[PDB]
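Okay, so here's the structure we're looking at.
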Amino acid sequence: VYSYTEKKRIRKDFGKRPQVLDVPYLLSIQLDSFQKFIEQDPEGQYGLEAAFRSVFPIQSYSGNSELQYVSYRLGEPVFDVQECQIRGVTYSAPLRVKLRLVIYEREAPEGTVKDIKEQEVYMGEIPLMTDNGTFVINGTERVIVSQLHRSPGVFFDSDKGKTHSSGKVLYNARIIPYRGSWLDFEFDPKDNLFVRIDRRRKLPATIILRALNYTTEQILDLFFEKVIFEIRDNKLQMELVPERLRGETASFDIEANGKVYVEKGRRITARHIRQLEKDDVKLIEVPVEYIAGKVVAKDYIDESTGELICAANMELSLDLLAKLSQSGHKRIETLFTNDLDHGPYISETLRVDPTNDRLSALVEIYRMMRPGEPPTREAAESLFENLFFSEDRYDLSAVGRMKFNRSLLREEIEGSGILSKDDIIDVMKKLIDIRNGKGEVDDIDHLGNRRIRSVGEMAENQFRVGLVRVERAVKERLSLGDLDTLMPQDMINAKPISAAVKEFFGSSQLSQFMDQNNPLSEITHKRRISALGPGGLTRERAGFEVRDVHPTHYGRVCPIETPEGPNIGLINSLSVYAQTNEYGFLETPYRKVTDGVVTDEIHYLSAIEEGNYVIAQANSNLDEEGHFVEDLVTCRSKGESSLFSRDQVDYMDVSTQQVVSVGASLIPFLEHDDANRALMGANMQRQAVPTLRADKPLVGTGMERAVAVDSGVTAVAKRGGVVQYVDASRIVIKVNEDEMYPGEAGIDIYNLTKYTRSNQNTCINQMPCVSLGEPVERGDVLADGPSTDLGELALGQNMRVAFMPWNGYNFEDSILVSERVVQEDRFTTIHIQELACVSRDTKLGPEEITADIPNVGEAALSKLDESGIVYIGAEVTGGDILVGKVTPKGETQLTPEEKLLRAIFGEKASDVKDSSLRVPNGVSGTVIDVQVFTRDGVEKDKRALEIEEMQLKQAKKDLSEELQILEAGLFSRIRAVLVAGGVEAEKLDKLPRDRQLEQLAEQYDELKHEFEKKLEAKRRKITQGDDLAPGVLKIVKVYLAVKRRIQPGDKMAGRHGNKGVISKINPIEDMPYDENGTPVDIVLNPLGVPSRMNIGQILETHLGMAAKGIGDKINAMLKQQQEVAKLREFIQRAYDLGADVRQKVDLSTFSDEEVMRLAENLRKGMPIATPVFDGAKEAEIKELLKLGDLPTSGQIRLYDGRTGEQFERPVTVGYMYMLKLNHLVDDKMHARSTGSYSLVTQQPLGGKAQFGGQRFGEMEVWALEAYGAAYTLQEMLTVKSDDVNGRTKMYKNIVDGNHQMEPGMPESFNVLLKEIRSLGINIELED
Amino acid sequence: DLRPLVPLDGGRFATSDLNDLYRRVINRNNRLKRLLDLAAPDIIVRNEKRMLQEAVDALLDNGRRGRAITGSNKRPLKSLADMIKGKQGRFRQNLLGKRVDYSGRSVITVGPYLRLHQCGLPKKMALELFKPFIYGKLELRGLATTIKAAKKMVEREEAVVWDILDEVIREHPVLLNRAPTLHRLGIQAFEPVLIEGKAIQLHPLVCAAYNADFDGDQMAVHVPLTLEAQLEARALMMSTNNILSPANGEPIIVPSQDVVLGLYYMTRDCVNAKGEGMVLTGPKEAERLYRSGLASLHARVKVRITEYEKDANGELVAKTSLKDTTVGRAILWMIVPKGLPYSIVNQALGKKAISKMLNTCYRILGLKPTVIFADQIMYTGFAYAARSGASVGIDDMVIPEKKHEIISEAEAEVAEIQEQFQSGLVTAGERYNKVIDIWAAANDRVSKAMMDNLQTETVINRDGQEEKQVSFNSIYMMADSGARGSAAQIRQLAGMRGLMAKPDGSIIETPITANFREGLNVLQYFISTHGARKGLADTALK
Amino acid sequence: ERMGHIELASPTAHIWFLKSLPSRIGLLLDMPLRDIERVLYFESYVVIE
Amino acid sequence: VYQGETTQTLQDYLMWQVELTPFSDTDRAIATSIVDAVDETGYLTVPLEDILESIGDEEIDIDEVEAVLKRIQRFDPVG
DNA sequence: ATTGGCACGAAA
DNA sequence: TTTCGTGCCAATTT
Ligand SMILES: [Mg+2]
């Protein structure tokens, strides 16, 4: 079963693996993101609701009044997308927010409700996203690129011994919130823990602990295990735990129960620990020397003196031990600090830490944060509270909290947005555990640690940024007491919010003009992922590791589509099936394997979830029931690939094209190409320019239709029906009665875009592809946009190509092109340019656009109309006047000479200047469109009235069509009611259509009134004036269209990274030809094939030759009229070819007309689809060649066109898809003799827009110095660039035939001298 | 005039950064003067003096001390120090380098017909570049009586101005430069030839010095003005003067690609070719036989060759003898100058052989014969490479028949080692090393089998027997002649790709066993991307 | 090529001879740079005689 | 940073044509004086006696100034 | 990010 | 009272 559009031309598919998941909508990442930002949410997150609730309620310091938020609404846009693009305005909607102000009373419990006033206010304009995922800011479409950034949370890393000279690793941890300040913990080579706030001066790690109201004993209890010393009247008898002594050397005599398990000088082994556990040895006698370094845990005070014998966290000595023993003490607490497992870091950090209280830590924190000011207790407390524990300054978002809890191995996912003591304690404990040796550091390049941020989230953030400033203004203005009269409308101003929104949508780094070379360019731009921008990386500080391909990129980021240069590895493209989580993490689909059979249920797994399973590769053979055949399946388990058993497989890939992007999936035979050439081809494929006629690839992958349809370049039927009207500019479809809404005339009108300018000065034009009266269905293609052929992507042309050297004209990527290609206009392109003329208001009267330019002659005004504007369709060149404008010059005194001039030549010539718009030199074309914008209140000229009439005609036509259909229906009802009475057989026919019946007449009158109202509304919308600018009266825009042909110097390319420049246009009789006299179109050098290793082009050439042979057979059968039976038999043979393909084409369900139409569409070659990793084999290509009566090897004999003799070896001849890139020599060639100079440096300007010169940089100076050409360098330095007298003297001497120069002094040296003197330094030349 | 204002549309003049700094300094100075005259309290005059000091510091060097003051869009203002220093400062932007007049640029194409000292210049560029010369020449011969008359004649592009341009560009070198200019060979002098179109034609033999290829490269052209500049271009920067590398003394005019392929093809022998076994009077008879279709270019024959050798006093003495050679070698002998022996061409000529021949010609005879020899070599190589009809097909990548057995044996060995590790006899590192060594040995065996199968072919003898000769495979001929491709690339084309490395550097144990004629699956292609992107990133960043 | 001049109401230190790491003023007077800056920006006094 | 561009006025065009005209030193000085006293509309704003005084040499008559002026008047634009 | 000079703090 | 180490600042990156 094929759709109507697809049934016209079916592309043979060589794929063999069945499809289980369809390719999703390629622009979901933009539409869903913006819908989340725009749509109403019952919950308090995901959009404008979250921003409003994170700021409101806004309450004053006095607390007697506050602002309450209720709801918001988006109004209808004033102009549509087409209207916005035509006028040059923003497609946006107004925001109406219903605020409410309450008044509280005094001397009463809580707040008594004195009054409540609720009002709806205007908060500005929010730009809206179109159906194609774009924004119209100023008559231009724009794209916001998604950003790949670092996820919030806690991350543990280290330095690989580079910081220290001894190669010691210093682990560290970092806490990054979504909005707030960072928190760092780090180590030192002396193994002391330290803390850092907002990347500032290092502080001890116990400062924050003391600031969190913790004593030394509590800290030691948190970070250490207590050891109990029991003074059993002799030598501090110890309760021993066997596991404490693992990996330790005994420094004393260990004996128990009369048995010496461990002697002096003997280390404790595992067997000794086992024996101690078996005997449960507890009581151990130790000498006093064993406690020469043990550290007491808590504080012990003598009961007699009552003073502090020893402070907490201090080693005990013999004198201290004697003092505590003579003080009647029996229980002591110490810390276990073995040097292998439980490293003593916190104790040393406490020793280094000077503070021993809760206030001095706050004072030190305040001093470190704000130097050069006396400390204050309240200020320090406020700063500490606001750093991490205030909801208004610190926010750990839901994704941040989830990542924090997952890193800390907690269970709860939800939580608070602010830090707590327990979180910091757990972070410290995890860092200490990592230092000890039980833990692993995190990988920053892992896709589970990198997050995706789209347009909606950025818009929400900017809206909140504006809203907090609005709240600050409200708080400032709410101090004054005027609650009895003021309204919320005047309490707030929408200027900051609108300014922030427009600045984000217009001047952000991630907001760019959409790439509009072809639909593939737009698709790639809308699916682009960038690591740069506000909050991301910089290309000069990135490094090698962030630019590499990570295993987690598998199925989420394309590994062979990235720019080559400074931005390599930083700009990425989304995969075909890749999605994003609710937290913004990339996930990819898989098929679940249950009980050894691959099911059809699809699970989307993220990077974290992926690593826990064994996933089989897509290229794995199965059975008709779904069993793996090979017992060692290749699978990826933990970031590495290896062989597994059949029963160890958990998941499988859903397709063979899920690892590449849209651009990389359009390259046939991709698996036969090297990765670098594949990348080059992918980059080159999206800069091809559309030609006059589209041509399908004839060798494809099957993704052309998805790209063509998902891109909004084509016209797609919204509802099914029949083509009522077809025209080159409009299509009218009569909707089926089963899809029509009640009380509506069912018609769909599609107005096609005709010869409009794109962002790259190319042509956008739509052509109908349906006939009058044919049926259509929902989703069918009605018109083809640029680079589209019957709903398929068509970026280039099919060219007959041979691989052989030809007299050095294909030397080093040069391309030889036949003259027939030029004669057939196969690579001719249309380019459209716009020019603008602005008439403003001056002090000496206003500037006038007029036909009376007194100084110029009669001929120069021949192409201007009565209003002073060039005619539509005029051929113009450099220097021609497009719009005539005069600037008034005013003087109220008339000298006798001026009076004589006025008398002789008229007063109009005087007091007037010339400021007309003229075509720049080197520019030619045809005037195709003129648009006039006039300020409101200014009289319109004749041209604007004609344009308005033209605009009104189309609206009248559409309204008349709908109204006449409705009138026909109503008159049918009138006749049905009337003939039920007097059965006037011929009276009704003879009488006009004027003619319960009163109700129908009233309905007719109401319908006419409603359509008159609609027409009046459309007329008012058309007649509406423009608000241009302060002091601007009128604007006139003129569009020029030109056609560029192919010529030497133009850049051509294929789809496999084989680019080149045309070197010669060869006459037809000189090209190589075969036995039938058919010449080739393009000759390519074979020497570029083996070194580049891009073999896919040879296979593409062979398959294109086979397809062209099949098409030639079909065309030959068509030329001599044969019955449909033989045609359909041959077509069935062609479609049934292949080794167990997944495509079944049954022509028995086709009618004779359909078969003939298919044969007509197949007479120029049968299109073929080969997936990127499920394509055609060589045997199938050879079989298809045999079906077309062509040699199996794909090589034929050629003859020289100049001599007629045969080439000594067979040559590979076939068909390849070639592209014309947007690098035209017409835009490259530039030359200059003399021109304008800078005012300051007096040097020639740069660029081709001005008549600029080429820069002679330092390296060229070095090259000249290495030759010893002093005079050439001197004339480069002085008489060519910045010696004012030298230039004139050299020019005069050259005109006089004297090739000599006077060097002189450069002016830039004088400028440098003046600039240095302006610094107060006396620099001068002497002698 | 060194700090001008910005005149824009609508009459707005705005301001510059230096002007803003001066205005701030002047305002502070005037306020301080007034306060000092009014005898203000010291608490205010101290603050005013501090603000004046800060304003002066910002004017002299903004941002050096404290926080730099910003403009309308929160960007720091440019001070005098910013003008003086930096890559955007005076020294590196206007004094050590600058833009010049009489210059142009455009895309480059290949001119195979050009001589070594010639370049192809579009006449539209040349009309603009040599405009004052055209004015002078028009005034010189009475065509124009005033400068404006010549100006209008050039503007109209009359028929005679093209003859004037052709006369004035007769002997006037132009300088061609390609960026980046890494050494002094990046700028060279050429004699222009007026051509149609908009692209500059470049001699192939000078493409190696420029490091240029014809896939979008652009070049700049400069015109010398004075007699000294023209003579320096002709005597120092001319291409014919640059034949040895100043870095090491090696030649820089080495032929490559098509010329090498053609010369290699023509100077080869076949066991049983048409016309084999006949005796020829000389190279002219060999060429006459070849052009008539009576003898093969590879046929082994006997030719009467006369060769000259330099005597003790420096004179040439000739000797004539019969030589066993081929038709193509005899045809090529008509190009070699008289001072070289016949043994320099009686072999298969690769890249190294052609380089040796050119170096011998330069060492024995001199510079001008070397240039003539290089031009003739390029012409003959192009002509015979075109005539040979060398192509590339899928059947040229011949896969050895024993690849599958080698792969199966390697898989069996690694399976046995994995089972033994499962039995616990060895550790992980030893097993990893054993697997790596086994796969390396398998790859070496596959490469050897592929090269053995590719490099030879079987031919029928004159009597009817069998002989083994060097293969005429197009890929093998391209790789063996030194034109394009090396052994590793051919191995990747027709044998297993081998072991791949992770981005850190560790080698993945399981290799890619498929070549490029066969398809790679998703996993192997994904594995190769690590090395591909690592190499590309290193190239971009260094 | 014509320059002008401004008469400062009070003396002002040149920043090049102050904030360059080998501070010329500080090395000449043999004083730390911090004290020099504190005196210059009206944060502390210094005794002349 | 902004610097601007050098624009060619009527006097710049006239001096460019003067420099490419075979004048003598005295004739070139007279031509410079004449081109100096030309307004925006292309008319001479001073009598030739003022130009002769501005020359400052006592060996030049009004006839040489007349000849130089007639030569200048045939420049572009004519008149 | 990386390197080198300079002021500062702890130790012989 | 000298001497080496550690933290800070300024320079650089087609
Ligand atoms: Mg290149």
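Note that chain A carries Swiss-Prot numbering, so the residues on display, from first to last, are 2-996, 1010-1341.
Positions of Cβ are set from backbone N, Cα and C atoms, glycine also.
Recorded in Swiss-Prot as a mutagenesis result, A:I561 to S carries the remark: Resistant to antibiotics salinamide A and B. On its own chain, A:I561 (mutagenesis position) has A:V661, A:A665, A:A676, A:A679, A:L680, A:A683 as residues at least 6 apart in sequence with a Cβ closer than 8 Å to its own Cβ.
Annotation for A:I569 (mutagenesis position): spatial neighbours A:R548, A:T563, criterion Cβ-Cβ under 8 Å with sequence separation of six or more. Swiss-Prot gives this note for the published mutagenesis A:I569 to S: Resistant to antibiotics salinamide A and B.
One mutagenesis experiment named in Swiss-Prot is A:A665 to E, and its note says Resistant to antibiotics salinamide A and B. Cβ neighbour count for A:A665 (mutagenesis position): 24 (other Cβ atoms within 10 Å of its Cβ, all protein chains included). Annotation note: A:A665 (mutagenesis position) sits in a helical segment as assigned by DSSP.
Close to A:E813 (mutagenesis position) in the fold, though at least 6 residues off in sequence, lie A:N1099, each with a CB less than 8 Å from its CB. Classification of A:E813 (mutagenesis position) by DSSP places it in coil, neither helical nor stranded. The annotation that Swiss-Prot gives for the mutagenesis experiment A:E813 to K reads: Disrupts the enzyme's active center.
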A:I569 (mutagenesis position) falls, by three-state DSSP, under coil
